[PDB]
Amino acid sequence: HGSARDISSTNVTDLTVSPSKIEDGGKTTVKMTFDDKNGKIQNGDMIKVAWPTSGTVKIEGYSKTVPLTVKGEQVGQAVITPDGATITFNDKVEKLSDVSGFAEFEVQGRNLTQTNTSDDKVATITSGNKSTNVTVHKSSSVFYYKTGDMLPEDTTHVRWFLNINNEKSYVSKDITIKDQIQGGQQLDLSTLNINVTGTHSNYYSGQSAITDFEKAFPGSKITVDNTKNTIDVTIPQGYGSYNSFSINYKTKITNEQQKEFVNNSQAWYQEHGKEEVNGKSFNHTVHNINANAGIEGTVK
């Protein structure tokens, strides 16, 4: 083996990113194709896919590891990281002739400077001699809404956010949130944490996150059933008023092949001056990351 040979400039034939126009924090798919027309692929050879990691635009590759297989035999590996993508070939690729393949993976585009100056919002993804462009457009809230995403550095977990009383308005009754986490994922209790902003501004994190919250706010109860994957939040009207409650938590993925991860929640609240909300649905769905890699060759 020895040192890894960068064969991106010689072997890469096409690099395409679709869609070419995305919003801030949007997802887009990158495809890289290669063949051994210009040079025979050897053991230890690597193909690199590079993109901007800092500046005006940021591209973050969702962490995935996809094997390159010919007739059940693994001949290569596709490793995607938040800062780069690498295609590494082993000794089993040397027995193959007329070799051709591809690497398809999803990335996240970010507009860091938040700009509309055309050239700054364009992210250039490169692989050898091939280059392609991605346009990343730059970025009042309701009382309660629920959202979530998957981190580019960690694909095994799905983040969830329970944003309660976002405008810090006075409330006439006790705020009740009944959350239900659907199948294909398991709640990690240690990754809870609650962020409170307003009159009672404090951040509660760690193992004692629930205990410290219930002590600082008497009457409050974050009931967690780990087996049933349900979180029941009760906040008294005295502490619910003039305060914003952001409840985060991570869910470990048990079903790898599952395409959608769903979280459901019902809300009971009434802003003083507004109509009473009685069990209105506030649901969110997070899509799983798609990554595929194929390779063809003749054993001869």
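Numbers here mean position along the shown chain, with the first residue as 1.
If you're wondering, the header gives X-ray crystallography, 2.0 Å.
Any Cβ shown, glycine's included, is placed from N, Cα and C.
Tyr145 to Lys (Swiss-Prot position 175) appears in Swiss-Prot as a published mutagenesis result, with the remark: More than 90% loss of collagen-binding. In the structure as shown, the Cβ atom of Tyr145 (mutagenesis position) sits within 10 Å of 15 other Cβ atoms.
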To the nearest Å, how long is the straight line joining the Cα atoms of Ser139 and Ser140 across 4 unmodelled residues? 14
Quick one: what's DSSP say for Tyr145 (mutagenesis position), helix, strand or coil? strand
